[PDB]
Amino acid sequence: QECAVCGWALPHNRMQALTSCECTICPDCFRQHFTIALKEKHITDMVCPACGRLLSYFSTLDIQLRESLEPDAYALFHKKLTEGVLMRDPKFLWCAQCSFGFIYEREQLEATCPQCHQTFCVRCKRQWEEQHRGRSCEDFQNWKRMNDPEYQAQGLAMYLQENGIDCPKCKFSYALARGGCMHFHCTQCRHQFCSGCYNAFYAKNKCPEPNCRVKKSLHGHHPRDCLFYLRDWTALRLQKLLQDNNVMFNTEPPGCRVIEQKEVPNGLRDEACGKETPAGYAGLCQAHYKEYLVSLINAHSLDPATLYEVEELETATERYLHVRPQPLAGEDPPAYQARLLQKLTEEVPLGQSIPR
Amino acid sequence: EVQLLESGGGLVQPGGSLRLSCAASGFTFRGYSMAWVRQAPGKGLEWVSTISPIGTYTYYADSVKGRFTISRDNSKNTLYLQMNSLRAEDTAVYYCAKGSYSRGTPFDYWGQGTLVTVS
Amino acid sequence: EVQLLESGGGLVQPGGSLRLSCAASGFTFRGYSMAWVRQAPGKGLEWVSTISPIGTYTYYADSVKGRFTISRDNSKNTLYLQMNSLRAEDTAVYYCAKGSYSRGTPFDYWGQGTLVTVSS
Ligand SMILES: */C(=C\C(=O)OCC(=O)NCCCNC(=O)O[C@@H]1CC/C=C/CCC1)CNC(=O)c1cc2c([nH]c1=O)CCCC2
Ligand SMILES: [Cl-]
Ligand SMILES: [Zn+2]
Ligand SMILES: [Zn+2]
Ligand SMILES: [Zn+2]
Ligand SMILES: [Zn+2]
Ligand SMILES: [Zn+2]
Ligand SMILES: [Zn+2]
Ligand SMILES: [Zn+2]
Ligand SMILES: [Zn+2]
């Protein structure tokens, strides 16, 4: 319990425990030796003043030098370490779990914090496990996300929130689900648009589309494959369009848990949907399950017109082509349906801005 | 996205007790460690304490260890800081901090802060 | 005593570019890392980027990676932030910060921010 250079009798907890040589040096002589070694000697002369015993020594010594040295003496130690040993700045690591900063100049990918003594990846900063060895980092975090019970317990609700609502005017991203309400209001730029097709909701007398009969009312214009229209389809007919194109869809979970944002006095509070989750709807609302089916339809660019009857084709022609169709002489309902379906799919494309 | 809101600051007599809170949203609270930091008047920012993502490990600065107690409620995405036997040197703006896994910073988000004054 | 003065803020159209600067004094500029932090409307502080003392290492937040570029001129104790492809979400008060090596504090002082707003 004596200082190995001055002999001063101090408790062990009141001296500098030099990690490299395990001496016991009082704070005064610790300051004295390393300050003169930097201001008048070379950094290679920074051995222990008691005994006299590489870059992992400087990493452990940097911690003790930060505590006892002066701010300007500590800056001179970085300068000579940079200008004399490394030819560059030292790589300073922050431990994400204990917030301790330390120098790490080793070639290994896993670094151990000198404070909390936990191992983490130098690029990930996630806690290290043997499953990360030999695996890419993106593969590792996606492995922990695929094996988290609380993550998987939410089910398809996490899929609807990943499909973010991007405001087409200000490009702000909202990690939300569309649900049943299609009229979206952006708080950043006040733009009003549909969350399914990203088309504009026009105010009174602001719609420029020709042959529109609701110009004096707030409304938007949606393609035939928008959630605005396909929400009116039954869940059965929606998934038959998926089945007709060999697209899988959930009916069982792998109150509705989809997170919504309600208005509260102190901003916005996250609240689950909590609606009735019928059987065969993957444990979600009817509105959110239909949103889940429509996202699969839009991702594969499935055309709902392939299931249109004759009346539905006449409606789509008057809406998107602004021409009332009429059967030709010699046509039967199949020929009249085939003609309208062909001209509709040739002249009117699907959603040119629907998230796919 | 990320939002950290502090609460509980105010004027406290010396030797008094105070409890700060931090309401977190916009990220998975249970997946990151949280920390409290403070800045005394006219001084540099000083780290107070840090709690592990699920709460098994707690770290403290030497001047507040045993006097302050950090805790979190992942069920409610809330960080807490119980401060006992407050001294005049505890007067500072106390900031809630969210830990980060991005290179070059131990924290990527800080809150608005709450002012704590010790008479 | 540490002194940090920001400069370069203003009104920018979406997709535009802006260059912030920060004049530092009161400490050895070459001995510390420097960082930019910002305050979005109704928020606290969000880390933007950090540069090593001589510039060997540059770090960026994910939302600004590839769009922002941090740099420093130790000859004049000036920190820089080149911001390209500015979005409406980049609207914030941008603060100049002096780095620290102590645990729990990547920066110990930040200056009088300069406001950057992106029209929509
Ligand atoms: C339409 C929302 C809806 O359900 O319509 C019902 C209605 O008639 N009024 C809305 C009832 C209040 N609840 C609500 O969803 O408020 C939202 C956001 C909060 C305040 C902004 C304007 C009101 C709309 C579909 N749109 C949305 O759900 C939605 C969600 C957000 C935002 N805008 C929206 O239009 C912006 C902020 C994030 C959440
Ligand atoms: Cl780091
Ligand atoms: Zn001694
Ligand atoms: Zn020795
Ligand atoms: Zn650690
Ligand atoms: Zn990794
Ligand atoms: Zn917008
Ligand atoms: Zn639409
Ligand atoms: Zn119209
Ligand atoms: Zn629902």
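Note that chain A is numbered according to Swiss-Prot, with residues 697-749, 758-958, 968-1069 shown in order.
So this one's X-ray crystallography, 2.6 Å, going by the header.
Just so it is clear, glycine is given a Cβ too, placed from its N, Cα and C backbone atoms.
Listed in Swiss-Prot:
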BINDING   A:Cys699, A:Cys702, A:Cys722, A:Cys725  Zn(2+) 1 binding site
BINDING   A:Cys799, A:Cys802, A:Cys817, A:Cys820  Zn(2+) 3 binding site
BINDING   A:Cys825, A:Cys828, A:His836, A:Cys841  Zn(2+) 4 binding site
BINDING   A:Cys871, A:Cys874, A:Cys890, A:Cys893  Zn(2+) 5 binding site
MUTAGEN   A:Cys699 to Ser  Abolishes polyubiquitination activity of LUBAC; when associated with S-702
MUTAGEN   A:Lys735 to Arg  Reduced ubiquitination; when associated with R-783 and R-875
MUTAGEN   A:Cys874 to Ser  Abolishes polyubiquitination activity of LUBAC; when associated with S-871
MUTAGEN   A:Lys875 to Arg  Reduced ubiquitination; when associated with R-735 and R-783
MUTAGEN   A:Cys885 to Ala  Abolished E3 ubiquitin-protein ligase activity and ability to promote formation of the bacterial ubiquitin coat; when associated with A-935 and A-983
MUTAGEN   A:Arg935 to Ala  Abolished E3 ubiquitin-protein ligase activity and ability to promote formation of the bacterial ubiquitin coat; when associated with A-885 and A-983
MUTAGEN   A:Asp983 to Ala  Abolished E3 ubiquitin-protein ligase activity and ability to promote formation of the bacterial ubiquitin coat; when associated with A-885 and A-935
Relative to the Cα of A:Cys890 (Zn(2+) 5 binding site), which of the recorded positions A:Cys725, A:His836, A:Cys874 have a Cα no more than 10 Å away?
A:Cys874
Compared by Cα position, which of the recorded positions A:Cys702, A:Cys817, A:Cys874, A:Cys885 is the closest one to A:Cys841 (Zn(2+) 4 binding site)?
A:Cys817
List, in residue order, those recorded positions out of A:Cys699, A:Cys722, A:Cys825, A:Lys875, A:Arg935 with a Cβ under 6 Å from any atom belonging to ligand 3.
A:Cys699, A:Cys722
Where the model skips 9 residues between A:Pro958 and A:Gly968, what's the CA-CA distance in Å to the nearest whole number, could you check?
16
Of A:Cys699, A:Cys702, A:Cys722, A:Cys802, which recorded positions come close to ligand 5, meaning Cβ under 6 Å from one of its atoms?
A:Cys802
Would you identify the secondary structure of A:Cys699 (mutagenesis position) according to DSSP, in three states?
coil
Quick check on the gap: how many Å separate the Cα of A:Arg749 from the Cα of A:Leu758, given the 8 unmodelled residues in between?
11
For the recorded positions A:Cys699, A:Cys874, A:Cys893, which residues show a Cβ-Cβ distance under 8 Å to chain C?
A:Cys874, A:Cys893
For the recorded Zn(2+) 4 site formed by A:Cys825, A:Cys828, A:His836, A:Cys841, which further same-chain residues have Cβ atoms within 8 Å of the site's Cβ center?
A:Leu813, A:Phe824, A:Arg827, A:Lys829, A:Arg830, A:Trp832, A:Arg839, A:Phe844, A:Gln845
Residues that sit under 8 angstroms from A:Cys699 (mutagenesis position) by C-beta distance, when 6+ apart in the chain:
A:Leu706, A:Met711, A:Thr720, A:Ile721, A:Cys722, A:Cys725
Where A:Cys802 (Zn(2+) 3 binding site) and A:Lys875 (mutagenesis position) are concerned, what is their Cα separation in Å, rounded?
36
A:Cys702 (Zn(2+) 1 binding site) versus recorded positions A:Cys799, A:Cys817, A:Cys828, A:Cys874, A:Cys885 - nearest by Cα:
A:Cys817
Under 8 Å, Cβ to Cβ, against chain B: pull out the ones among the recorded positions A:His836, A:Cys841, A:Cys871, A:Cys885 that qualify, in sequence order.
none
Indicate whether A:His836 (Zn(2+) 4 binding site) is helix, strand or coil by DSSP.
helix
Determine the Cβ neighbour count for A:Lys735 (mutagenesis position): the number of other Cβ atoms within 10 Å of its Cβ.
10
Return the members of A:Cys802, A:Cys817, A:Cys841 (the binding-site residues) with CB less than 6 angstroms from at least one atom of ligand 7, or none.
none
